[PDB]
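Beneath this line is the structure, given in structure tokens, with notes to follow.
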Amino acid sequence: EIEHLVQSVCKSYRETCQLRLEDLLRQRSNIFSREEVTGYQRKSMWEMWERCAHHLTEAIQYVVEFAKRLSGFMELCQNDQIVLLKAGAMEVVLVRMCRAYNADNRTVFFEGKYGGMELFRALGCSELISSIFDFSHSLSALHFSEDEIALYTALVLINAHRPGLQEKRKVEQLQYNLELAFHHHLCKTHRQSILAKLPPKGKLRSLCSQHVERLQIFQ
Ligand SMILES: CCN1C(=O)C(C)(C)COc2cc(N(CC(F)(F)F)S(=O)(=O)c3ccc(C)c(C)c3)ccc21
């Protein structure tokens, strides 16, 4: 029952989203003032990474629970669980970020309120921030429903092509169930057209590269 697979993906996503959609949208009005901006800009490059590293660690814990509730994930062998979360958790965080992005004025939700890329100057990788803003922007352009994003993020996480799986047959099968769930849910509702506008897979991996490995220094 593929429909059960959908229903679970959707339910867990609802349960693990970490920030509800209605509060992200209600909070689009609370925008950081120039003094709050400055305030973040004057932090040290250490402090700012400590800070965002915490948040990224928290968000990662939610994705872990998303898979923990994913029907057929816990079936998988412990090794494969770890490989898939290691290689995909961060990619899913970044896709989940597009909910908290507002394309009307190019701001993101960060620590209670909304602001632009200027907020993150103290990280010192303005190129990378501009890229994270771009990517969210073109992702928000799909106007995904909650159900779409749930199924999407599940495929981001269940990819049998990840270097280092033991039971590569068992993941292909889950990946393949999800593909059919997703493609069929899209076609049933005439949303098929969004498949063309999905980011190319390299783009995600690119974006989730070295700048975010080795963050134990910040713990
Ligand atoms: C630059 C470091 N970094 C990243 O590089 C990825 C690819 C994980 C995406 O952006 C991030 C977001 C976050 N955060 C939250 C979380 F947990 F949802 F990820 S966060 O600190 O709240 C945050 C939100 C939005 C932006 C644009 C940035 C730079 C940070 C932390 C680190 C990163």
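We're sticking with Swiss-Prot numbering for chain A, so the shown stretch reads 269-487, in order.
Going by what the header records, the deposited coordinates were determined by X-ray crystallography, 2.3 Å.
Backbone N, Cα and C define each Cβ position, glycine as well.
Neighbour list (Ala327 (mutagenesis position), Cβ cut-off 8 Å, at least 6 residues apart, same chain): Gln286, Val361, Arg364. Annotation of the published mutagenesis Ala327 to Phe in Swiss-Prot: Completely abolishes transcriptional activity; the original residue is retained in the structure shown.
Taking Cβ-Cβ distances under 8 Å and a sequence gap of 6 or more within the same chain, the neighbours of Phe378 (mutagenesis position) are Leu387. Among the sequence features in Swiss-Prot, the mutagenesis site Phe378 to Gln is noted as follows: Completely abolishes transcriptional activity.
According to Swiss-Prot, the experimentally introduced change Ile397 to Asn is described as follows: Nearly abolishes transcriptional activity. The Cβ of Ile397 (mutagenesis position) has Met385, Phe388, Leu391 as same-chain neighbours under 8 Å, each 6 or more residues away in sequence.
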Inset, instruction - Look up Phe378 (mutagenesis position) in the DSSP assignment and reduce it to helix, strand or coil. - result: strand
